[PDB]
Amino acid sequence: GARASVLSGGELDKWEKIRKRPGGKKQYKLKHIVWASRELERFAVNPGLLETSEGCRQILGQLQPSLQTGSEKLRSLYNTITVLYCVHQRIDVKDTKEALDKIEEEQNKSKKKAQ
Amino acid sequence: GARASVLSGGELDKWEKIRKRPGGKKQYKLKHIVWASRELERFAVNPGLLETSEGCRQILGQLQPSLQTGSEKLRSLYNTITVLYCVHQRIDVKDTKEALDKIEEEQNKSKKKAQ
Amino acid sequence: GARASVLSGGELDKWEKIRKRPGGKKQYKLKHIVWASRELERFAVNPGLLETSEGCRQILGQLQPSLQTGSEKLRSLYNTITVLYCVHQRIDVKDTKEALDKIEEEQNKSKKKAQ
Amino acid sequence: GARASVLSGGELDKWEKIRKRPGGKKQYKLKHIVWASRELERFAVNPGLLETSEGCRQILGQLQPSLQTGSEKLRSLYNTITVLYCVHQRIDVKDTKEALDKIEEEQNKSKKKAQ
Amino acid sequence: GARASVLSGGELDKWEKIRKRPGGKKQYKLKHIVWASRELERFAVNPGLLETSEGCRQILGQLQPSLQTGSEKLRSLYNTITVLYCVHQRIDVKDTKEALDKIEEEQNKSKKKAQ
Ligand SMILES: *C(=O)CCCCCCCCCCCCC
Ligand SMILES: *C(=O)CCCCCCCCCCCCC
Ligand SMILES: *C(=O)CCCCCCCCCCCCC
Ligand SMILES: *C(=O)CCCCCCCCCCCCC
Ligand SMILES: *C(=O)CCCCCCCCCCCCC
């Protein structure tokens, strides 16, 4: 059943199409997904949350006060999970800037009805 | 990313613990997802819809008028798709009969707000 | 009682005396029923529906929407189910057209009491 | 009858100039027509309807109930028949996208008889 | 798509059952279609008009006010087009006279709606 993720136009096929910068050439690779698990394990957060959008969103919500002064690894991890949230929301983001704008669109859409 | 799904509590931890026959000593295995994938391909239906609860539920909606007249293979597929729906919904069902109770429970629940 | 499978003047004796095409001199065989089971098995329908009128009505209801554009084999199965219905009701019909007229007349009577 | 279908200036001559993508490298070939006739007999649809526009439209209707959750091959078959319908209607489409627009675009006139 | 015309029950198969004489024995043949194409080229007439009823109707309309003077060949062409017209409406006529009546018969209703 996990095979759905490797079908043409599925989530792992969609992931390695996404560009790092909005006009750049180098792409996102799946190695960043594996890398994320060990960082979550280090700080004692459950990697099982990266299975769905709803799980990814809990991680993204947690790190919001830390993020502003965060290291380059922490900000990059936040951007890496941001893309997993966008991919799990079925959004065909072409790059990081779009994924970040898509999160602001998701947060604006979410927050407006949840004050 | 499919590592997350096999961590305990994930979808492919839950899938293989569920009983086939309520007093039976046999449980559902991954072999029945490939069998469902073959039978859906034989019916010219997309097996990628098995990723999600809504895609499984759409397949359950599609095959419902054919169940009254359905074969052992069709009823067995309906039960296979039903358990995948229960797994995607994170419902801790122990067997086929609990999974069937949940579809009937959800359908009667659904009827009340569909009027 | 398997002895009833050779019943003289029964339904099986009549089956072999019913004409396939209405002016044609050639009759229905029991291997047609075996072929009908195999065609039903491909479309995932339960063969036991052949054995009762209650199942035959459901088969016809499911075949009718596809009849008009359906292939000759679909039409011949429709006619085969129609004759089995006439046989289960114990309606003597000499041929396929006679069976079709009797079943449409019985169905027409049913649809006046179906609302 | 319609032997004109394989002559210069005819339906095939036009068929093989229709592109897959507006400026695309590949075009449609005659052998898709032969394959489609074989596929229809598997579903048990009559292969004699294919020489007529309204028979082709009726076949497209018949393919709809599994199209929506349908496999890639079923969608490809439907779109290929759709382009052929446009060819039988003597519509000189530029490409695959136009054949898709023509179905909705022609139906807009007649769908205003149902508003 | 053209195979349908040669599959049993198709338009060529219907063509070939039609009598050349009202209560006759001899019928129309594929080699008459070849002959008809040869007669058309002699007067520089497009064959693509004999694909449909409307094209045939237009040719009959051109032929009609010249028939009184016409040769046995002109009458034969008129009869032949008329038979094709009836075939293209898919009317299983027994003979050439019936096909001719169908044209005058359409005029009894159509010309009365033309004024
Ligand atoms: C999701 O698609 C299931 C994960 C796969 C485990 C291996 C399956 C091997 C199947 C072999 C064929 C069994 C007969 C249907
Ligand atoms: C996402 O996590 C990428 C993972 C790439 C390696 C997968 C290795 C196999 C994981 C499933 C093992 C299941 C054992 C029962
Ligand atoms: C009598 O013993 C009751 C149980 C009957 C079981 C089924 C017997 C089927 C015999 C052959 C039927 C052939 C019909 C074409
Ligand atoms: C009526 O005029 C029908 C023609 C149908 C003939 C079908 C069999 C021969 C194949 C014809 C097409 C070949 C294209 C390469
Ligand atoms: C509508 O039905 C179009 C039918 C086209 C028939 C084409 C048949 C081609 C046969 C090729 C045989 C091999 C030649 C090397």
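Numbers in chain D track Swiss-Prot; the residues on display, in order, are 2-116.
Header says: electron microscopy, 8.3 Å.
Using the three backbone atoms N, Cα and C, a Cβ is placed for every residue, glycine included.
Where Swiss-Prot documents D:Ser9 to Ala as a mutagenesis experiment, the accompanying text is: Loss of ability to fuse with target cell membranes and infect host cell. For D:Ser9 (mutagenesis position), other Cβ atoms within 10 Å of its Cβ number 7. The DSSP secondary structure for D:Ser9 (mutagenesis position) is coil.
The secondary structure of D:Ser67 (mutagenesis position), as reduced to three states from DSSP, is helical. Listed in Swiss-Prot as a mutagenesis experiment, D:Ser67 to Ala is described as follows: Loss of ability to fuse with target cell membranes and infect host cell.
Taking the Cβ of D:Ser72 (mutagenesis position) as reference, no residue of its chain lies under 8 Å away while being at least six apart in sequence. Quoted from Swiss-Prot, the note on mutagenesis experiment D:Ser72 to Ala is: Loss of ability to fuse with target cell membranes and infect host cell.
Taking only the Cα positions, the spacing between D:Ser9 (mutagenesis position) and D:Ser67 (mutagenesis position) is 36 angstrom. In sequence order, D:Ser67, D:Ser72 are the mutagenesis positions among D:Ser9, D:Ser67, D:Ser72 whose C-beta falls under 8 Å from a C-beta of chain B.
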